[PDB]
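*Asks:* There's a structure below that I have some questions on.
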Amino acid sequence: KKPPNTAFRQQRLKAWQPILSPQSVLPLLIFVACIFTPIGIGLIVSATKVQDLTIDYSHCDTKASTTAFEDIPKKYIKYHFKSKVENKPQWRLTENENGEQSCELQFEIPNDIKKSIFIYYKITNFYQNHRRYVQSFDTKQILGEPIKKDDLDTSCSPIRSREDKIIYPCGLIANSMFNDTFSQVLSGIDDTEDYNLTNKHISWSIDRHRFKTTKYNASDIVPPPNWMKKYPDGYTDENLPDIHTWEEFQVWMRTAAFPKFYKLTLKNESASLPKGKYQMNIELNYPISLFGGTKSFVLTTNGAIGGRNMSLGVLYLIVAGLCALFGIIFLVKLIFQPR
Amino acid sequence: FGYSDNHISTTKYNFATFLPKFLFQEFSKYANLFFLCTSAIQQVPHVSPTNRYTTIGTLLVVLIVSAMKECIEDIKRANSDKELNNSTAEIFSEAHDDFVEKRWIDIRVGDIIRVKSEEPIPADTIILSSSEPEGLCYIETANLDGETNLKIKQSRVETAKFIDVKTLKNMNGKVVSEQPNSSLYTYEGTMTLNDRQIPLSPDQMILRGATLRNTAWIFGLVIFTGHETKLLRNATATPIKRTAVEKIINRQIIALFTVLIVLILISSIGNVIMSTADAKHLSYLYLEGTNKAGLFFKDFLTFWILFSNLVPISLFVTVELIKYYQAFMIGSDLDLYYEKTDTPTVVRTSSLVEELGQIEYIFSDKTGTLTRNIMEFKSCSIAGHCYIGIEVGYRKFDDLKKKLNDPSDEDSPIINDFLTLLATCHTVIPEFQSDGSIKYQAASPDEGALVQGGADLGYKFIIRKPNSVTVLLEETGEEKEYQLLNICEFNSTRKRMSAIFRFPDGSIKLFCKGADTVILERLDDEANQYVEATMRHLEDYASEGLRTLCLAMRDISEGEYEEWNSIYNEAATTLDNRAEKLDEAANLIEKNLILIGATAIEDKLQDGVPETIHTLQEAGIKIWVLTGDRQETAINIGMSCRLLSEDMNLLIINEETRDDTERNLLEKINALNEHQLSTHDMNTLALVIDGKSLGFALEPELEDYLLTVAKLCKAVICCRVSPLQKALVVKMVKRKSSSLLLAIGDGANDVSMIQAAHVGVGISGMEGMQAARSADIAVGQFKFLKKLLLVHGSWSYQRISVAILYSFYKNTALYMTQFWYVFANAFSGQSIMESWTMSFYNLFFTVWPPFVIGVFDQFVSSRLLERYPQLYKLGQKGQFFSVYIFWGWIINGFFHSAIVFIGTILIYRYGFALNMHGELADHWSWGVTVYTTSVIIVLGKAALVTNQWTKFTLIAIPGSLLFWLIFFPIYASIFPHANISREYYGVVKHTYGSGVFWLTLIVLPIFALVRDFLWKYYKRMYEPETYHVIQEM
Ligand SMILES: *[C@@H]1O[C@H](CO)[C@@H](O[C@@H]2O[C@H](CO)[C@@H](O)[C@H](O)[C@H]2NC(C)=O)[C@H](O)[C@H]1NC(C)=O
Ligand SMILES: *[C@@H]1O[C@H](CO)[C@@H](O)[C@H](O)[C@H]1NC(C)=O
Ligand SMILES: *[C@@H]1O[C@H](CO)[C@@H](O)[C@H](O)[C@H]1NC(C)=O
């Protein structure tokens, strides 16, 4: 029969139409560029406001000093403070046969940084984002459930089992974690602060709900083969790692996206960092030869963006340039072309 | 015995056989079998980078939507089969009394059925008797043959007496019948009713889909039923026609499979190079798998699953869902609906809506499509006179004065015999009505136009028995008794028909009519007195475009009626050749006639036809018209229906058996060596062909030989064409020089012509129905082809082209970030996003932007898409959709994808982009950052390739952004506590709680819509095209 005569059915719907007259494209480009310049300038302000420090300490064992604080190469430290550094930072190696090549880095904070300070470790060329690497952890076995053999997640397969025993932190993430132990204290030398840090409230809040202490009897389980060295007798009822308490496991388990990643170890938020000379002692357990690249430690603050990355501010400036480069070409070509 | 059901076999599935046939129909394709084999390879352990139920999940959803659309349409099919199937069948009870009201399902071998009037016949029956005493019955073939002549269904004489219920209780016998072959006019059957030999002729052969019109009841001995009849065994499967947009979807998917295997070769060869170069520095993966080619195979599968969504699953199900919805939107159109015949412009093939937008070679029937099949009696060359303005309506009152002046008019008995011929000699059947008039069962519309043309002057034809007397109704007198003595029927090569009549005074005279070249050769006309006037008024009628016949009479004496009654009676007993001996006899008495005059009924062109043909020719379409008419009348048609403009070339070709090389080669010479300006020589070119000349032209020796002069003209008209060369013209043009056709008819001789085009069109309305069923679009009138073809061709072609092309863009622009991340990681095969927003992207968020582009996108308004038919030429030539524009939209996908990847690498540099505490944006927070940014660039490009877009597309283009931004805290807050996506722990707090996440969503999508937005502003202000100008006119 007769189809209905609604506005929808007869393709007669109400429709505004975007006409690209230069009376509505030129104010769009002038408006977009003129609204992305204060935020691009504002975010380069809040991306150069941070005052970080980054010391590559990979070549501290072979490039060592072992007797006194000698000077550092220029290619390692990348400081970006507000004031200027008077005395360039030194470092040395120590070996007390228990620390096994701990590394005293010694840096000079030029002015008292006022924001909350955060000490990371940067690792370059560590593919933490491999397909066989963001898997290979049993999710139940880090929830604390005593999962038996052959009920484990098989993604742990090479670090899954051992001599008729299972590995409690199975898989590729839990094994081979960054075990260089930073000193909890920034040791203020020449009587400035003797500055304390914490390794608490470091991980994600949802990792501290998902990572729970285990329920195994500590005799069926065995530690993974790389940090079998810190547990040479094996797991016992006393030395067993409480994962909910550890809180550096669960910054390494939260795998970062890239081969060039920071990972948080230490921070302080309730006190400023004064302008003295500090030293930090870093026990070199984690070899370079395992992964490929460098391993610095980072002493940074936060801005609007996280730390010193001007790429989003200049990435607003390329937009506010290209909305005022073609916003002038498409006005010179609006006046001089019908001229 | 165990016969089938009563349904026309347009069936797709059955309730048990649904799964192998439907899964073979979907999994016989390429873009569903690809995801079947990636889902089957994806079940290998430690190989799936995403999940298993991701790809088998969304492939399962696509198969459920395909079974939803196919299930709805085949349930509508079976609903029509219940509209035909449920029919009342009064069937005889062998045990108890009279015919009972049963359903169809009690029909078997040799069933005796009584079915009433104004309701369809169930199946093939044999007439034993009817309500008429002879046993013949009146019926029309609405579904069988298309010709609306009511058949005189004769019966066998020895069985016609069985009428009552008491009669056919001792009546049964075996009927060895014809084999079930589809010979319509051939039957062979025997019968032993009472151990007597009864032969069966094909005359008592009421077929399946007939509708009984005028009896009280008819009987029937059923022979064949189910799928065994002569109407349901030749049920054409109508094989599906791949359009001009989806052959290039086939090679377009071949192009994406090419770039896929390029990505997996570059990617996995990169995995061998890095996985064997960095072997010292990747000992924290424990890659002691010694099969390096085995890990090349496994990782090859990780990338063949990882990149596999570049080809989309929800395109070919989305294309068919859009194109069916365009088929719905065309069918629900007021401007395509002709309310007088009440036909709601249904589209039989929903997959060819795009095909409306490239049509170059529209073919057409003249009879009924252009000329409406209403035979109005316009003029008559009477007594060697006509109106020489046109005043034949007023001149006909001077014809009344020509009869009423009986004492002084020589012409008055001659016009008495004229009105006698167009009041008595016919093959039509009169029909009493409920009103105070009479309506004619027209066996021939020419004859009904003659008898009704006499009835306009007070000659009401009273009912005439075939073996009795008749009377008339004259206007001046009261009533006049005439006689049915002898009839001489019409034949093709005879080109005439005659009759022998008895006036009531005893003067038995001959009255003959027919074509000019036969009646104008067997005549005297009182030493050719009214022959030159007959010639020049035929040429007047050949100057006006009217269907014209000629009229004559002669005399029979008593001895010629006696001896010719003998030779005519024993000449009519022949069953060997009924059309040969009766016509040799029927021109033994057709010597030396006396010519009377001519008749001229008009076949008026329809309401919008010349404006339609003119505007279709302005759209760059080479409209042809195929007919069985002669030369000068069809040149008057094309001159009157805008096919033939003033001073057009008119290449006349009226050849013979071997006259081909003269006009064909010499019109190749005058078509090539006579090279005029070729712009005004093009638009003033035509070709007028005889179908007998065309009969030796549609042949593989001389086919392209005719196509070189055929394709050059603007409006090729063909004349006197047998209906086989309609289909040979359609196949001739689709086979060589493959353009996009369209064919129109309204008769059952057009089914081979409509079912062979690139898009067939049938015309409903008048006495034909086989065209509007066996078409791709059923259309009320020929004027609807203008707005449908131009308007909905441009609409459907642009909208489906940007819908398909945008869909390839959006899947390229998401999963190409999966390719650019292969360089970021260790060439591993790491999914950036979590497994289920992968399967929610191309199924659940960006499924609405291709839909509202494919349906609700007015790229140019219809009020000035048909005021400039030149715009149809830009859709016709092949703009808006190609392989070149396809790689333009892919590489727009690569640029937008790599700008999201590289931009978000440099924003989230070390992962350290948070200000909440010292926590870092991990893998998955960055993963939904590039996922969200890729959504905003994808519906940003969707917001830039739409125009005239407000209503149901502000629910789609920002509705997908806002629907994702609402869906993601709900999914990634509720669903990780269900062990289904344990990768979104804290990702809501570390993306939506981020400072730098919304900043990336603000500027970085703008940083690709600079190239998009300024390319769009550049190509409609400083380098425009035609439609870019017309969009503001
Ligand atoms: C710190 O981690 C490294 C590597 O993750 C450990 O080095 C491995 O120690 C085991 C047991 O001593 C050896 O079998 C491996 O060959 C070592 N891998 C190397 C050197 O690449 C190291 O022992 C850990 N230090 C601790 C736990 O104090
Ligand atoms: C921050 O440093 C000051 C001075 O070193 C110390 O007193 C305070 O406890 C520190 N806070 C934390 C949370 O470590
Ligand atoms: C603060 O620093 C001193 C330095 O030796 C240390 O002994 C003390 O435990 C620290 N306090 C903390 C970590 O709360």
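Per Swiss-Prot, chain A residues shown: 21-359, in order.
Quick check of the header: electron microscopy, 3.3 Å.
Even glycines carry a Cβ here, placed using N, Cα and C.
Here's the feature list from Swiss-Prot:
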MUTAGEN   A:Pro23 to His  Abnormal endocytic recycling, but interaction with DRS2 appears normal; when associated with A-320
MUTAGEN   A:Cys80 to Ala  Reduces interaction with DRS2
MUTAGEN   A:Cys123 to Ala  Reduces interaction with DRS2
MUTAGEN   A:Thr320 to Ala  Abnormal endocytic recycling, but interaction with DRS2 appears normal; when associated with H-23
*Asks:* Taking only the mutagenesis positions A:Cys80, A:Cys123, A:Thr320, which one has a CA atom nearest to the CA atom of A:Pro23 (mutagenesis position)?
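*Replies:* Given the candidates A:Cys80, A:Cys123, A:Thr320, the nearest one is A:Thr320.
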*Asks:* Return the mutagenesis positions from the list A:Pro23, A:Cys80, A:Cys123 for which some CB of chain B is under 8 Å from the residue's own CB; sequence order; 'none' if the set is empty.
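*Replies:* The answer, in sequence order, is A:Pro23.
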*Asks:* What's the CA-CA gap between A:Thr320 (mutagenesis position) and A:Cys123 (mutagenesis position) in angstrom, rounded?
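*Replies:* Checking the Cα atoms of A:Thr320 (mutagenesis position) and A:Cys123 (mutagenesis position) gives a distance of 20 Å.
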*Asks:* Counting across all protein chains shown, how many other Cβ atoms sit within 10 Å of the Cβ of A:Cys80 (mutagenesis position)?
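*Replies:* Neighbour count, Cβ to Cβ under the 10 Å cut-off: 24.
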*Asks:* What's the CA-CA gap between A:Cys123 (mutagenesis position) and A:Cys80 (mutagenesis position) in angstrom, rounded?
*Replies:* 7
*Asks:* Would you identify the secondary structure of A:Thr320 (mutagenesis position) according to DSSP, in three states?
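*Replies:* DSSP call for A:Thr320 (mutagenesis position): strand.
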*Asks:* A:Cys123 (mutagenesis position) has how many other Cβ neighbours within 10 Å of its own Cβ?
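*Replies:* Total other Cβ atoms inside 10 Å, all chains included: 24.
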*Asks:* For each of the mutagenesis positions (A:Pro23, A:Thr320), count the other CB atoms lying within 10 A of its CB, then report the residue with the highest count.
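*Replies:* Result for the most crowded candidate: A:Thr320.
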*Asks:* By the DSSP assignment reduced to helix, strand and coil, which category contains A:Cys80 (mutagenesis position)?
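*Replies:* Note: A:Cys80 (mutagenesis position) is helical by DSSP.
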